Amino acid sequence: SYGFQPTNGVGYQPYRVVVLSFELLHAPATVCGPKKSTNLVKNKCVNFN
Amino acid sequence: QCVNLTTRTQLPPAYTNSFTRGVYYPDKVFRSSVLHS
Ligand SMILES: *[C@@H]1O[C@H](CO)[C@@H](O)[C@H](O)[C@H]1NC(C)=O
């Protein structure tokens, strides 16, 4: 164990770190951004996302 | 309720051939009419 002090250490302050590990190009995604959807117009040269 | 099973008559090992059941789909992809390796 290390001596976690309020301010005596000055440096070496605690750091709460969280690491995210995404996995891409896989089975249908469960997590996505807040972007919304639109129609599915067919028989037309359209961009798709 | 667990207990050692008595009358555990030891038996010789048994062997067989794997034949033609040893694979799976490596990825979530619908590659069709392809000879992918
Ligand atoms: C059964 O035998 C095994 C192996 O010696 C032992 O670990 C286990 O505790 C025994 N169970 C009982 C209920 O005596």
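Residue numbering in chain A adheres to Swiss-Prot, whereby the residues present occupy positions 494-542 in order.
Here the Cβ of each residue, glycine as well, is placed from N, Cα and C on the backbone.
Around A:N501 (mutagenesis position), no same-chain residue at least 6 positions away in sequence has a Cβ under 8 Å from its Cβ. What Swiss-Prot notes for the published mutagenesis of A:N501 to T is this: Reduced host ACE2-binding affinity in vitro.
DSSP assigns A:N501 (mutagenesis position) to coil, not to a helix or a strand. Quoted from Swiss-Prot for the published mutagenesis A:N501 to Y: Increased binding affinity to human ACE2.
Non-local neighbourhood of A:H519 (mutagenesis position): empty, since no residue in the same chain at least six residues away has a C-beta under 8 Å from its C-beta. In Swiss-Prot, the entry for mutagenesis A:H519 to P states: Increased resistance to human covalescent sera neutralization. The structure shown retains the original residue.
The natural variant A:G496 to S is recorded by Swiss-Prot, whose note states: In strain: Omicron/BA.1. For A:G496 (variant position), the number of other Cβ atoms no farther than 10 Å from its own Cβ, over all displayed protein chains, is 7.
Within its own chain, A:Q498 (variant position) has no residue 6 or more apart in sequence whose C-beta sits under 8 angstroms from its own. For A:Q498 to R, Swiss-Prot lists a natural variant annotated as follows: In strain: Omicron/BA.1, Omicron/BA.2, Omicron/BA.2.12.1, Omicron/BA.2.75, Omicron/BA.4, Omicron/BA.5, Omicron/BQ.1.1, Omicron/XBB.1.5, Omicron/EG.5.1.
Among the natural variants in Swiss-Prot is A:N501 to T, noted as: In strain: 19B/501T.
Record note (Swiss-Prot) on the natural variant A:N501 to Y: In strain: Alpha/B.1.1.7, Beta/B.1.351, Gamma/P.1, Theta/P.3, Mu/B.1.621, 19B/501Y, Omicron/BA.1, Omicron/BA.2, Omicron/BA.2.12.1, Omicron/BA.2.75, Omicron/BA.4, Omicron/BA.5, Omicron/BQ.1.1, Omicron/XBB.1.5, Omicron/EG.5.1; May enhance affinity to human ACE2 receptor.
Cβ neighbours of A:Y505 (variant position) (same chain, under 8 Å, six or more residues apart in sequence): A:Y495. The note that Swiss-Prot attaches to the natural variant A:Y505 to H is: In strain: Omicron/BA.1, Omicron/BA.2, Omicron/BA.2.12.1, Omicron/BA.2.75, Omicron/BA.4, Omicron/BA.5, Omicron/BQ.1.1, Omicron/XBB.1.5, Omicron/EG.5.1.
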